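Novice: Before I ask anything, let me first share the structure, which is written out below as structure tokens.
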There are 2 protein chains.
Amino acid sequence: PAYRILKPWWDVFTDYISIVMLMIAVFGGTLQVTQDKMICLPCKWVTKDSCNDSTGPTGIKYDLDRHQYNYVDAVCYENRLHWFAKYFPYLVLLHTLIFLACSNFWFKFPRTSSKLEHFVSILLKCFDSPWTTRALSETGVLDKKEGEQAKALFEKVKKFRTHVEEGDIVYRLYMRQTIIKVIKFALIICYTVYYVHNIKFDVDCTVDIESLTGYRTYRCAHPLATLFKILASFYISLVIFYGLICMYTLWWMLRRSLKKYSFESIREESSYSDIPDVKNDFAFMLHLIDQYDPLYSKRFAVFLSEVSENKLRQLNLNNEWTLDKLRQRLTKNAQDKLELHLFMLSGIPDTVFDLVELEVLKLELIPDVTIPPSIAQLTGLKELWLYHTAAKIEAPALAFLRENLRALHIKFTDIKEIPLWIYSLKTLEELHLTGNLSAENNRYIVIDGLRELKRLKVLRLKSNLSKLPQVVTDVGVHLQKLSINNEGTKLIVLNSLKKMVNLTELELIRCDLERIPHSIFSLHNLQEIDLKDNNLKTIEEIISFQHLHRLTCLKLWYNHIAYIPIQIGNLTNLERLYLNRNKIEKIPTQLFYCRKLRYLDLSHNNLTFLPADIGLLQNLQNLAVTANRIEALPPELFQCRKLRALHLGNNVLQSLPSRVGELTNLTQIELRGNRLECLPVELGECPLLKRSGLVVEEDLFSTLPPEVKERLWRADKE
Amino acid sequence: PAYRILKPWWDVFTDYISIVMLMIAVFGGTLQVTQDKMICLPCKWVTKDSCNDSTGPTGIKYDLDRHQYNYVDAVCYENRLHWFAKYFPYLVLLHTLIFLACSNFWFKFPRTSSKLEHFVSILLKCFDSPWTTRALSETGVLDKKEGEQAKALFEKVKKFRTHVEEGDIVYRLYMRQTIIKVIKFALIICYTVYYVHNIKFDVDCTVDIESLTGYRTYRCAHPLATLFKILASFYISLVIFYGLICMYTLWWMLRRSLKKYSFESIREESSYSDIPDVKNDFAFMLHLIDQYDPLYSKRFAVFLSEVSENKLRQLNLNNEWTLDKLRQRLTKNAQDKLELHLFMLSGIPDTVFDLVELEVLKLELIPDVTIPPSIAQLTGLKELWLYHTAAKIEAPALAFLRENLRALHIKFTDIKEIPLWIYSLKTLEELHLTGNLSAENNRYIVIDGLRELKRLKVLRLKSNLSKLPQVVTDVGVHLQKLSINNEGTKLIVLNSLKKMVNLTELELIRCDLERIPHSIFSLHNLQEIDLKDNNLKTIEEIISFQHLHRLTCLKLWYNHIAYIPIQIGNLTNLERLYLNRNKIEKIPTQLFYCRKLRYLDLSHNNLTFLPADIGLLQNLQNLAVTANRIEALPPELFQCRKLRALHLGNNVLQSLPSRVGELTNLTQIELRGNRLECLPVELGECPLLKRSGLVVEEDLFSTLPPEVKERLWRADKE
């Protein structure tokens, strides 16, 4: 009932033959025990120890008692009867017992019985499971219990295959059994056929007992000799059949090299082309199964396809990730949109396509995943972020992304990681490419699809472009933003940056320009310009920067600018400025002639003084001079009545003048790290300054009057 | 334990006959073993080696010992008794064992045992399924798992049919078993009938043993001969019955060609004519079941019919989407009409036709659906939407569609999936085509049937067409509204718009025209014209637009329009003008002669100040200058009394004049992004202004007077 699957036709035939042999043995034994008498009549004329057959006919007088006849019969039966006639039932019993022992050797040997039982259990589990049925049907909806059962079955199959493939004990044990059976059959046939002629009805007895009966030789009849001969002939025929069956088994084991299973037909007909071929000690068991039924091997093959594992994992992650877990995983990014982050997942769960409130989706390391058509359900989806993930798409999904998606973020490290269908997404407007794409004589060739992005407005190219692609220059005629981050790689434009007339913004970070090209001056639509991390040394080209009519901002932080050019104040259009973390030695008053200035940082500079005209910028609300050599705070600086926040910390400023409290728009002050003695009393009269905005050292905050402390704490808490 | 179903009645009769034959074999064998002695008396006078048969009578003295009598009996039993008389029970036992082995060959042969057990297991699983009961009762809502297991049963039945139909091992094996039984019966009856005549009570024995007893011939008696003879006659009769049953089985198996099955009663009493004929290796087992009883075959044939599978799969789907949940999913579209969408469904539920009040029906990604006649019930249906859903149709459904529809939405990714019967419709007013269709050597051939619509009024095209089709020009003689979306690809017209004399509204979306074609001006009856995102810079052709007197609304936004020509003031008929997202920097003074303007859009442009002539446009209500360079709000703007919308966000607005309260009709305004330090007191006197209509910073909202804040809160609350 359990191992019957492992018994082919030859095994069951041999079992039935052994049963018949046991019946023959017991019948012969009980027949011999019940009666096996001899009937002996003495020879009156004895020659060569056998009588020569030398009014009406009359009987022969022997003058022998019945007891003497019984004694003669017993003596002749014990002595002159061939051992084959006396021991045939016991010999056939022994032979069939040894045959049964050989047959059950592997079943009763633990070192192989455990493997056989485990294989039977694994095959039954793979056959009766419902997952294999749908796996064959597919050539998706699944239950959690079914998913966990299938996962357990897959791991059990893998561990069992790993354990069994290196054994190679069942095959050689079966070979030994077959060889033993064949040689035993041969020897039994030879000896039994040669000795079956030694049992006969007429047997001549010469036991040499004349002191008790007086006769030398006796002619004895064996009444059951014919029946025993018939039984022996029938047993010989059964042994011939058994040996022919064993020889068929031996031929079957030495014809196709059962150490190897090709497994090609099952994998090719089931579309599971990547099914590895079975090695030794596991191909033999599958050969036995095929002899029994190929259907079990067919149902078991789907657990070794290297694809059904991926499908089962995808279904399991679909089932396990509930909607509530994803809702708890929802995040609001800096742009105030519902973000759902997926990281370290083999595939995209299908449950994420149930929350239509998703706005920005980030995918990171999602290998070999295909975009499901269910993406059309997420109407509110706006941003798709791919991190080192080469994913496939479907026609309905492609159409939905072409007609709904607006922003795409791409982080990659190889050409194959860039989906080819991103070009057809014509509603895409915000693009973020992160990853090297420069190639030797192949650069910017597969990137000709940028023309298709008609609605592209926001572009970010991070590929260490030592050469600027001409396709980007041609497509910039409708772009509005372009931030190129080369990670310090030098930027070469070969006079191709003046063609993007509609480029409203231009950012050059880590481009290592070392000097401002003249093509920036042709960007009359420019409003915010930055050369951060370009190690710029001179910015005197602000003279030619005057062409930019609507240039409302200018950032030059994190550079080697040694001084502020006198021409920078002539661009009255400038409103926001970033000049901190530079090597500026002194600040000329020329810059302070752009009275609409509102953003200006001078932190982490070698400045040791503050000019007089700093207070003439009444629109300024951000003063960041953190970690400077400024040691005296000028009273004229306090004229900026609209200075919401100022940063003075880490400086060498000795004290804060009393004019700080004259500002009612103050909200935040950064003062930690200064050579300050005590905060002024006037600082506590600011209606909008609180402890959140008043960040200073512990002792400096302790220098304030207690009423100022309690007012600040009450304002901050309530 | 009900494996007997595969055994017909004749198999049971043969098994019982074999049991009786085995019983009589055992009886005869134990009788012969226990007592089979022969009693022999020598003939004093012998003629022809036979008994001569020739103061009162006295017994004849033979002078023979009892042991000599026993020897004579044994030698006569060995030699002169016929082998059939001695070995009748053993031959009967051997033949009975051979018959049982033949009967149980296929039952125990693993190669066909697997097929038999799989067939009986599938039959028993099918029999207990409530699916069969429901199908029979069809001549009604159950558990979902019942439908799941029904589909699993259907799939496994199909797989088993595909597997077993290729083998053909059970029919040939059964035929060979029957042939072996018949030939064995013939041989056994021949030899037994021929040799039964030798079972005689008296047997003439001439063993020729003179040196032992001294008599030539003997006259033996077989006391068991009569019982053996009657047992032999009984066994002959049983063998005759067995052979007759075997001949009947052979005739039944060699007359109807069991390699094929009819399956004709199902398509008559149930009209399930989709069941194919069953070929070998499956028809044989079905015939055996029919021999048992045809009920199992009848209740199992339904699983081979795909029509029953489809109908009860649809029934399961209807059970999945109940009416209450269907109406829960029922919503209202953007046109305030009842709409229902079906996404990622295997088929269209029948329950969707319960609600006849639907007007818009969305069918997206519903594979291989045929439009049923049940759509005729939904007389109120007006719009049917197809999103990548290839749909087949029937005559009544198409008849209902041709006279009870308003608009049709067709979204496709491939040419072959669009329905072709759409052209037969005549009640259709709006047709929505979505998907690129242009190809070479078959250009614009799929939509050649668009001319069949003689009532087509509004045409909406999403096909990315390089050139305007001639069929569009042919069908435009009666159109009213045209919406073209080239997805940013440049469109070539070549004077192909003047043929649409009755066209009312012309819409060109993402056509990348870069220049307005002159055929637009020739449509004197045009009402609304759009050039949405067509890379237009100059619109000076308005001199030609002056031919269009009834151009109430002109849409020229999402383009690169640099400056508005002064000739736009000639078109005083403009009422709704969109000019946002353009390079427009200033409003011409002549534009204000168009006093009919009511909707003006200028957001996200280079506007810096508003002309003083804006106050003369009293008809204006909606104004949008969001994200511009507006330094301050002009005073003359406040005299436009019925301005219901003023979008001034993301500007550089500094001071808000107190005259905002003069706009009693002002409802919607925003102050985000504008550096407004303070607010006037008249802002809270406008009845139509509410807190939800006031988009302002929370602290700047607190800057409102507390009475004004309470008034705005009261307005917002109710």
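Chain B is numbered as in Swiss-Prot, which gives 15-68, 92-176, 230-808 for the residues shown.
Placed from the backbone N, Cα and C atoms, the Cβ positions cover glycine too.
Below are the features listed in Swiss-Prot for this protein:
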MUTAGEN   B:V40 to D  Abolishes activity in hypotonic solution
MUTAGEN   B:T44 to D  Abolishes activity in hypotonic solution
MUTAGEN   B:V47 to K or N  Impairs activity in hypotonic solution
MUTAGEN   B:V47 to D  Abolishes activity in hypotonic solution
MUTAGEN   B:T48 to W, Y, K or N  Impairs activity in hypotonic solution
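Provide an account of the burial state, proximal residues and distances for the features listed.
Specialist: DSSP classifies B:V40 (mutagenesis position) as helix under the three-state reduction.
For B:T44 (mutagenesis position), other Cβ atoms within 10 Å of its Cβ number 11.
Under 8 Å, Cβ to Cβ, and six or more positions away along its own chain, B:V47 (mutagenesis position) finds no residue.
Applying an 8 A CB threshold to same-chain residues 6 or more apart, the list for B:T48 (mutagenesis position) is empty. In the three-state DSSP assignment, the secondary structure recorded for B:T48 (mutagenesis position) is helix.
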Novice: Can you tell me how many other Cβ atoms are located within 10 Å of the Cβ belonging to B:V40 (mutagenesis position)?
Specialist: 14
